[PDB]
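Visitor: One structure, as structure tokens, below. Some questions next.
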Protein chains: 4
Amino acid sequence: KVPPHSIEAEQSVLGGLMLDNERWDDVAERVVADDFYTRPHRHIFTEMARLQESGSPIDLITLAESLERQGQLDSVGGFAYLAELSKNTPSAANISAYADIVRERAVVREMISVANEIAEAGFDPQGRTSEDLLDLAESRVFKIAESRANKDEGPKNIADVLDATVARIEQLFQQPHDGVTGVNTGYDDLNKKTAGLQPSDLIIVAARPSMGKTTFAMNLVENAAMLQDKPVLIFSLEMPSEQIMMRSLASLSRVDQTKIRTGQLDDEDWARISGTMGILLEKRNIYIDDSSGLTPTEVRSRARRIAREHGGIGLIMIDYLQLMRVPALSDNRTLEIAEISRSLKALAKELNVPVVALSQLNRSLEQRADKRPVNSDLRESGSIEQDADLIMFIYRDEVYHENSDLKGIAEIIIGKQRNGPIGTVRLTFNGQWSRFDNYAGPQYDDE
Amino acid sequence: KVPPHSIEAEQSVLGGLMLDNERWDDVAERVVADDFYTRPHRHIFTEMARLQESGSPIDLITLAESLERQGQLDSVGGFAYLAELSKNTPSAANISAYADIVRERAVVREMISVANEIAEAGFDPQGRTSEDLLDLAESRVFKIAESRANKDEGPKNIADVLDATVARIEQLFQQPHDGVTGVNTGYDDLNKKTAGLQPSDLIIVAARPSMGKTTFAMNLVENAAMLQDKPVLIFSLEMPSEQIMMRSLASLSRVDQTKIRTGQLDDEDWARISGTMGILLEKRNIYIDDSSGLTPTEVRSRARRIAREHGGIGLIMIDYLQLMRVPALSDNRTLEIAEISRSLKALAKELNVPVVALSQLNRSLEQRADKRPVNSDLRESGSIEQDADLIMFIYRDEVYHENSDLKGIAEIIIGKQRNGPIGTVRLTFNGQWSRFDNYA
Amino acid sequence: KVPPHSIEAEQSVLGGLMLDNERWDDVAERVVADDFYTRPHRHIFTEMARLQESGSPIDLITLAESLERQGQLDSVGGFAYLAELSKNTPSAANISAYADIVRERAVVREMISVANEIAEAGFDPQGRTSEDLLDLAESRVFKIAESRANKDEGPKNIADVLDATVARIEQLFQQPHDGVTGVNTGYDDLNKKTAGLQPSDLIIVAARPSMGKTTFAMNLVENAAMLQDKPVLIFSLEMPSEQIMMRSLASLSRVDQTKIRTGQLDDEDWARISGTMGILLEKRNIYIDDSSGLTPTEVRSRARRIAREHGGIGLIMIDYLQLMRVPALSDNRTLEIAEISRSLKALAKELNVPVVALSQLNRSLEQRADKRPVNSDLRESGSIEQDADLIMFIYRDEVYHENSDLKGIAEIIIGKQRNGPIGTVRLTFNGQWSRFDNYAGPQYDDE
Amino acid sequence: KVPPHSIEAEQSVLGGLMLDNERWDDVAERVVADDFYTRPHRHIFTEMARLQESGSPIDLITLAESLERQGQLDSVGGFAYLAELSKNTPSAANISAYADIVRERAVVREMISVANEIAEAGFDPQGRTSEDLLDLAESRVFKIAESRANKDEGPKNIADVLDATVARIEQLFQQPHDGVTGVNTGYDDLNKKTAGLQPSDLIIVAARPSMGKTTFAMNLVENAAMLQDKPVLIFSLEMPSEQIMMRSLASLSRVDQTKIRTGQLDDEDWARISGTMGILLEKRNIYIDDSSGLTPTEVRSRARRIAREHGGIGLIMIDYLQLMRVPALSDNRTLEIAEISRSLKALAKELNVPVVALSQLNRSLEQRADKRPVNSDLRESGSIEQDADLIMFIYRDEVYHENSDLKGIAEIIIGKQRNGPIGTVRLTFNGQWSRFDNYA
DNA sequence: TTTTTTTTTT
Ligand SMILES: Nc1ncnc2c1ncn2[C@@H]1O[C@H](COP(=O)(O)OP(=O)(O)NP(=O)(O)O)[C@@H](O)[C@H]1O
Ligand SMILES: Nc1ncnc2c1ncn2[C@@H]1O[C@H](COP(=O)(O)OP(=O)(O)NP(=O)(O)O)[C@@H](O)[C@H]1O
Ligand SMILES: Nc1ncnc2c1ncn2[C@@H]1O[C@H](COP(=O)(O)OP(=O)(O)NP(=O)(O)O)[C@@H](O)[C@H]1O
Ligand SMILES: [Mg+2]
Ligand SMILES: [Mg+2]
Ligand SMILES: [Mg+2]
């Protein structure tokens, strides 16, 4: 058969090197002359490397002279072939991608050649035992993996991790500057464990229905918007934006939401709401999309659109994940949830922004005597625990027990925190204003 | 005939995508791969989408390589075809218009195909009745409408929401509704917490059997009909309309239901019932559908019919959700529950009408020592808690405990209330009259 | 293609109208002249409508004269064609079904024509937008539905229900009753609360094993048979019919069942049994089927057969519901029970007959200290509670407690009564005679 | 090409099975029906297996009758072919060697087929990445190696048990190991009782994560590394590399972890950290490879991979053993933990490494009245009470009791210990630096 | 996912 190769990518790389010499470093880091399929291409890249190591700039005339001095001008195709290669390449903007393609082709060809050698050894043992052939095959595959050892790698070795250790110590010397390392949550206790909303983090705040989960998420959004100027993006899939705005005005102005909903408001609270609206129009960093049944592709497109138009996005609010709908994986809810979580994590890593993705719980919580939520108590759990890093659960024993002494005290229990120890953050909930504040009472030592 | 297509617009879109990658978002929002008439164009757009999702820029060489890796380079026409497509397109200034034309052609061809399928079903009944074919055609046309309704989406600025909110607040402040924002329940305490039956709300009042749940729902219906002129629509799937009317007459005239059911009534109560009938004929806003095993689509069609004919609908009553039948998801009951709840919520949002749908409970409530209902006590809740916003539960400790001091006292406990606090409303129940009144 | 039409049905309708004029109203309500496929048939029906509106009877000669006066006799086919149409039709008994068929064909042809119009509009946009075409298609399909909406509808009016209710009230008030409006139970206290066995009611009397459950059901059956002449239908799923008849003779003649079982009976009780058999042969209204593992479809077919043969059914006795077998829902018992209960309630509403179906209880009742049955004690509860209306439970503290003073006293406690207050009716049970009788002892005040 | 096969050896094996039924066990252990090159030979061996499992002796006539009953007599070549096969074989003395040759041929053909599959995957990527192809090839070679396994169980003879027992007695008596026998644990009480970190052992410490258990395993890793240069491996599923590094620096340098995490600039702690990392660089055997969500078979494969890389594993640190949750067994964790423990013991015996795991217990450790880790506090008891060879339980009464009865005498209670006296091992812990010391 | 009903055991 024909070995898998991309001659066009090689020609594009050679033309870009003939035009641009600053991107030679990326090519040298990525590929070598052996990655070139044709032996003339290997000779051309070898001459280019020799000229660049000598400090000579990479152009057509000097390369032609260098090939003529070594006599390789006729071996590579002549000066007309080099001129054609220089002519064909428009630009070297995507020469890194071309080099990646060439490296992939070289890896596949090396794998095919190794497979041919292994099959030849299998057909003709030549006195080698089965264990000998197995070890030879393992060594060959490990050598193929070792060819990209600096590319495919994970945690580092002792010396390199010690250099990373001293570098991180020098970095964390600068850490006591504000205490909050990410987006400020507005809560002192929350900014101690989590140290604020870290970028590229999946924040899963899950609670029972009518537990203030949307309310606390809105409070977090308000605190972030007052503590930053980067625009936020809200996807209120469950509730309309009218109720969201009513909750925001009740929380910020500390006025009863019932009176706002009935509209029976005095002029003093009206002036407070007007001042809050003036502050919001000063900010104008909030964008709410109340459409329901949206795919993660649409959300990603809108997020990229806003980031392009408004210069990045401060916060992404999602109104609970089981409302999100994918037509492709609508057959199975768990597959749909896993796909949604994976796409949202990819988007969060893409734009480097903490995404507020709420979630619901299961009915096994009420079955348990202790109604403190766990990771397995999550509605369609599993992949959610895998993809997320900042999972939290709202607990209100006042709701479950009428005689509970934790009235107003809402406990945010961290289920998963990859970077930092988990814990229980107590907060003071005001149902009238729907306001979550820092718990100013006596601190409880978690047993 | 030749299907209506604009291949030149497709070529212009593909060439503009090859030239410009910044307007890729507009093309992705407008059209998909299936909108392309020719299958090679579908493959080309699929490869472009795969490359752009990976972050790779859209150029000729990378696209050709990507098609070569999957072996689809020869399927789409070869690299020369791609080079020709890149050469032909001058610019991508009007690529949005070309994509709109392509989407229009695709939707028109979809409509033509649906019409052909409808004609085929008409010529070949395959044992289906005319109603089945009509409902299938309605479903197909609704699907085509949903395919076009996705354009009206997009995040909005905070200022517009603020203006709408303050306008609504001023409207509520000017109107002296005296707390009751929605449809008046007829109960003062219920008009304090819920502030009346708000439009586009899914009200789930679930209770145990023989708890007056249907009776209390009928009392709510009577109160709404007396306190409004907008016509109501009743779907009495479980109980016959005759029993519903007897319960209504017993409740409104405050006469014993047993005496009315036996017919042993004096002429004074007869005159009271006659006056009640005169008031009802003065209103004539009540329409009861005692049919059972109904799909939500039939309910939606009848609701739209009555709303257009009678100028909107004040209230939509459902006689307990597990009686409803969906043949599509009849294999699993929870799928039926989720579909019914979603369809009812969508219908309530559509016609802006409060819908009161009853439900049943589970035996786990009986297992608990305290028999106060919770959200998990719902009979296959699932998305019931998520979609609904005005869930209430009826509690009568007099039934469970003979020595209970809550005789006549019915506790309507709000399981879920998104806007406002939840609580327990005490009411006075008259078994003889089957009358729910405010507790004193 | 050929449009879907039934010329034979049209010819049958025309011949029936030529023969029968009393069923013209059904045809006019069902179909119009436009529903006829062929234009001559439209002309014929138009002429028939014109003659009937004028009051002229619909016969061959007058119709021929009317067509001759308008000159349409040649257009419809001639007098010989009309004579052939009159000849071919045997009878007009099924002319309503024929008109329904013609209406169906007309609706299908209308749908096909509308689909053709929509396809033509799709092929030629004529400058219309896709929204315009969608609205036009919706309008056309809704016009088809509205043409099909000119029939019996679900929500009719409140006035019709009011008239039916007041007619029922007048019917019940003009008849002097003894507090019984349904089938008389034969027990005075039961006739106070339940007011007799009401038709279209699912009566569930459930108890423990033994406990005289089938015995009490048979006592109710005997009382109903003695107090009415409408035939009753028993499905003795559990017990053989021989033992059923032995228990019936023991209860009715007040003789010990054990002596009848042994056959050692005196001539006086023999004469009493002979007189009871003479009374039964005077009645001859009870029809018993002892077949087991029956589907509800077979039961419904047999019930319809008996009602057609013997002019309705007075009462339907079902001997214990878990004996009923459905092959389709044999996988899950609860689904099978729900389907059986739904089918039985549909049958009871269909024929307007009281159906007393027996059932069993759960062992959790024995787990409780107080062994008074509740709704949840029902075996495979839920749908049983929902579909039924007259649920009762048998309680015998004499069985549970040897020192109980309720010996002979059986408490029938109403668990569910949709219309009326529930209670506890105590009866006198005779184990020797196996006879349930009205309470001759002190009636205890229920708390 | 012609696949490498030895039909003559197959004929010899089949004829020997026809002659001798006593050596059927050797052939059944060695080869299967799939190892036969020709499908008729596979059918013949399948019929032989079916006859011998039924207890019927394997002869020509019964085999032919069974093949005729299944209709396979004509497919394999007829009765004359079977008679020829029986005639050809002289004896069954060397049938073991012939079966070994047949197994070798089958394994070589399997390797050739796998190589052909890999070459096909290389020629046709089908959208898969090169990493996917490499992982698939490694999986295929590992499957070949796993299929190249042999007998693992068997009732041992009394002589072998006596030899092992007397060897154990001589080890306990004659050897003057003076406490430590394997890798030095560091804790003096663990040095005496557990006799060091014995290679090919299963040491599972059952406690709460970030509650002294993580720093206990960290101190174990440190003490093991300070006395040997054998490459140790890190598999922490609880904390990242940076946080584990901070914990290790705080433990070794005796510096408060608040200063380690929150930067308190001073040169004394910096000098202690510099000395600690100098000692670590002197050891030069800490290879970080911590991840999450794995299985012990994957851990064994990575152990083989590291042995290919360097060779020899000093210690593997499994932090948060309850982070490998399989959703099938996530609810009842006992069976999953038992299977993980058995596979970890198999891995420990495989590469001679003292596999140490950090099992997570329940919240009842802080809730139950019995604050010590007993079956209620253990995760559904079961695999935490048994199975594991060294099940240590960290009764840190500091966390469980606010007024602790164990401050510096926190009990490392050993439920089961193969070598050493069980009991409550009271040890000192420094909460400031997260450092576990050794109480006398 | 949901939802019933049985034993065992802690
Ligand atoms: N005016 C008010 N007075 C008192 N409590 C109120 C008022 N308005 C709202 N609440 C409470 O605030 C909470 C509303 O929380 P909310 O965030 O809307 O629930 P939710 O988490 O979004 N529901 P879900 O999405 O199904 O989980 C409830 O506990 C209400 O009782
Ligand atoms: N005339 C009457 N006298 C006394 N009590 C009565 C009378 N009529 C009805 N009741 C009681 O009032 C309640 C009415 O029951 P009902 O309205 O059917 O509740 P329900 O929820 O609709 N039953 P279900 O459909 O199974 O859930 C029951 O508790 C009856 O026992
Ligand atoms: N001669 C007798 N003397 C006393 N008790 C008797 C006599 N004959 C029958 N019984 C009682 O009659 C009862 C049987 O009633 P029956 O109605 O058949 O129960 P059942 O319906 O068969 N229960 P089940 O089998 O679960 O459906 C038992 O309690 C017997 O003790
Ligand atoms: Mg919410
Ligand atoms: Mg009801
Ligand atoms: Mg019985």
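Per Swiss-Prot, chain C residues shown: 25-471, in order.
Any Cβ shown, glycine's included, is placed from N, Cα and C.
Swiss-Prot feature annotations, pasted as is:
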- C:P81 to H: About 100-fold increased survival following 3000 Gy ionizing radiation (MUTAGEN)
- C:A130 to V: In dnaB8, dnaB43, dnaB454; temperature sensitive, no DNA replication at 42 degrees Celsius in vivo, in vitro decreased helicase activity at 30, at 42 degrees Celius almost no helicase, no synthesis of primer RNA (pRNA), low ATPase activity, still binds ssDNA (MUTAGEN)
- C:200-467: domain 'SF4 helicase' (DOMAIN)
- C:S234, C:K237, C:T238, C:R442: ATP binding site (BINDING)
- C:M242 to I: In dnaB70; temperature sensitive, no DNA replication at 42 degrees Celsius in vivo, in vitro 25% helicase activity at 30, further decreased helicase at 42 degrees Celius, low ATPase activity at 30 and 42 degrees Celsius, reduced synthesis of pRNA at 30, no pRNA synthesis at 42 degrees Celsius (MUTAGEN)
- C:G299 to D: In dnaB252; temperature sensitive, no DNA replication at 42 degrees Celsius in vivo, in vitro no change in pRNA synthesis, 5'-3' helicase activity or ATPase at either temperature (MUTAGEN)
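Distances, neighbours, how buried they are, the whole picture for these features please.
Guide: Note: C:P81 (mutagenesis position) has non-local neighbours C:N45, C:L75, i.e. same-chain residues 6+ apart with C-beta under 8 A of its own C-beta.
In the three-state DSSP assignment, the secondary structure recorded for C:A130 (mutagenesis position) is helix.
All protein chains shown were included, and the count of other CB atoms within 10 Å of the CB of C:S234 (ATP binding site) stands at 10. DSSP classifies C:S234 (ATP binding site) as coil under the three-state reduction.
Under DSSP, C:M242 (mutagenesis position) is assigned to a helix (H, G or I) in the three-state scheme. Around C:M242 (mutagenesis position), the C-beta neighbours below 8 angstroms that are at least 6 residues distant in the chain are C:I268, C:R271, C:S272, C:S275.
Around C:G299 (mutagenesis position), no same-chain residue at least 6 positions away in sequence has a Cβ under 8 Å from its Cβ. Under DSSP, C:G299 (mutagenesis position) is assigned to a helix (H, G or I) in the three-state scheme.
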Visitor: Checking proximity to ligand 3 here: which recorded positions out of C:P81, C:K237, C:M242, C:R442 have their Cβ closer than 6 Å to it?
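Guide: Once distances to ligand 3 are taken from each Cβ, C:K237 fall under 6 Å.
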Visitor: Where the criterion is a Cβ under 6 Å from an atom of ligand 6, which of the recorded positions C:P81, C:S234, C:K237, C:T238, C:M242, C:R442 meet it?
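Guide: Result: C:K237, C:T238.
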Visitor: Count the Cβ atoms, other than its own, that fall within 10 Å of the Cβ of C:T238 (ATP binding site), considering every protein chain shown.
Guide: 22
Visitor: Among the recorded positions C:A130, C:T238, C:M242, C:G299, C:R442, say which ones reach under 8 Å of chain B by Cβ distance, listed as they appear in sequence.
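Guide: Listed recorded positions passing the 8 Å Cβ cut to B: C:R442.
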Visitor: Suppose we draw a 10 Å sphere around the Cβ of C:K237 (ATP binding site). How many other Cβ atoms does it contain, all chains included?
Guide: 21
Visitor: What is the nearest of the binding-site residues C:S234, C:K237, C:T238, C:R442 to C:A130 (mutagenesis position), using the Cα of each?
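Guide: Comparing Cα positions, the closest of these binding-site residues turns out to be C:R442.
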Visitor: What recorded positions in C:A130, C:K237, C:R442 place CB under 6 Å from ligand 2?
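Guide: Going through C:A130, C:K237, C:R442 in sequence order, those close to ligand 2 turn out to be C:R442.
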Visitor: Check each residue in the chain of C:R442 (ATP binding site) that is at least six apart in sequence and keep those whose C-beta is under 8 Å from its C-beta; list them in sequence order.
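Guide: Spatial neighbours, sequence-distant, of C:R442 (ATP binding site): C:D413.
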Visitor: Please classify the secondary structure at C:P81 (mutagenesis position) using three-state DSSP.
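Guide: The residue in question, C:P81 (mutagenesis position), is coil (DSSP, three-state).
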Visitor: Looking only at DSSP and grouping its letters into three states, which state does C:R442 (ATP binding site) belong to?
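Guide: In three-state terms, C:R442 (ATP binding site) counts as coil.
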Visitor: Using only the Cα atoms of C:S234, C:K237, C:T238, C:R442, which the record gives as binding ATP, return the largest interatomic distance in Å, rounded to a whole number.
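Guide: Farthest-apart Cα atoms in C:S234, C:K237, C:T238, C:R442 are separated by 28 Å.
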